[PDB]
Amino acid sequence: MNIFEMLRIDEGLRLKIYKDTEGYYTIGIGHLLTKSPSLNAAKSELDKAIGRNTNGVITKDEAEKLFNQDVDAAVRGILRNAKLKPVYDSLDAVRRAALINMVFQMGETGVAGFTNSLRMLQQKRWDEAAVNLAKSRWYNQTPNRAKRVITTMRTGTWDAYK
Ligand SMILES: [Cl-]
Ligand SMILES: [Cl-]
């Protein structure tokens, strides 16, 4: 299992613009298009992102390209972040995948905001971090996916995904 396969499980794959859990216009593999209520602002963003007139639909390939850019951006964001970088450096390979997952879903700013949990992770206090991470809107809004991520963080194995 790797970060790509992990995220592909968590986000799914959709070739047509759709609304995410929060109601935002998304496409492909968890690629947020816009927080604007306009399906037209979404189509516009989509066309800009793809470099062609899509009329709200893309191919597998296109979705995969967005996905590759997104994980890359996710990783570079972590490494550029003064709050996140140290945590990441301190982690093993599995846990790193878990933080990348969170960052992809909630943005760098968002994760950087979980001050307490980041401190616990850095101290390798796994169980406690797991407990604190669950006290969040994130967890309450998307409980099954959050539990999977949190389990990966607590254990350092890919069990939740197998
Ligand atoms: Cl883009
Ligand atoms: Cl969920």
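Per the header of the entry, the method used was X-ray crystallography, 1.9 Å.
Any Cβ shown, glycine's included, is placed from N, Cα and C.
In the three-state DSSP reading, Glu11 (active site, proton donor/acceptor) counts as helix. Look at Swiss-Prot and you will find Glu11 (among others) tagged as active site, proton donor/acceptor.
For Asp20 (active site, proton donor/acceptor), the Cβ neighbour count at a 10 Å cut-off comes to 18, with all displayed protein chains included. DSSP gives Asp20 (active site, proton donor/acceptor) a coil state; it is part of no helix or strand. Here Swiss-Prot flags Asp20 (among others) as active site, proton donor/acceptor, drawing on experimental evidence.
Taken from Swiss-Prot, the feature substrate binding site covers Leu32, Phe104, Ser117, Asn132. Cβ neighbours within 10 Å of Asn132 (substrate binding site), excluding its own Cβ and spanning all shown chains: 19.
Under the three-state DSSP scheme, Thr26 (mutagenesis position) falls in the strand class. In the structure as shown, the Cβ atom of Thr26 (mutagenesis position) sits within 10 Å of 22 other Cβ atoms. Per Swiss-Prot, mutagenesis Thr26 to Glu is noted as: Complete loss of activity at neutral pH; covalently bound substrate.
Quoting Swiss-Prot on the mutagenesis of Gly30 to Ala: Almost complete loss of enzymatic activity. Same-chain residues at least 6 positions away in sequence with a Cβ under 8 Å from that of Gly30 (mutagenesis position) are, in sequence order, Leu7, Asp10, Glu11, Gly12, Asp20, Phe67, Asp70, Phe104, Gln105.
According to Swiss-Prot, the experimentally introduced change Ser117 to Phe is described as follows: 10-fold decrease in enzymatic activity. For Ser117 (mutagenesis position), the number of other Cβ atoms no farther than 10 Å from its own Cβ, over all displayed protein chains, is 24.
In this structure, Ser117 (mutagenesis position) is part of a helix by DSSP. Among the mutagenesis experiments that Swiss-Prot reports, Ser117 to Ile is described with the note: 500-fold decrease in enzymatic activity.
If you check the recorded positions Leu32, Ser117, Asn132 against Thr26 (mutagenesis position), the ones with a Cα inside 10 Å of its Cα are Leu32. For the substrate site listed in the record, the two most distant Cα atoms among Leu32, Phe104, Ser117, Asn132 lie 27 Å apart. The Cβ of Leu32 (substrate binding site) lies under 8 Å from the Cβ of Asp20, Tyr24, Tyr25, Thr26, each on the same chain and at least six residues away in sequence.
Cβ neighbour count within 10 Å across all protein chains ranks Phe104 highest among the recorded positions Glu11, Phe104.
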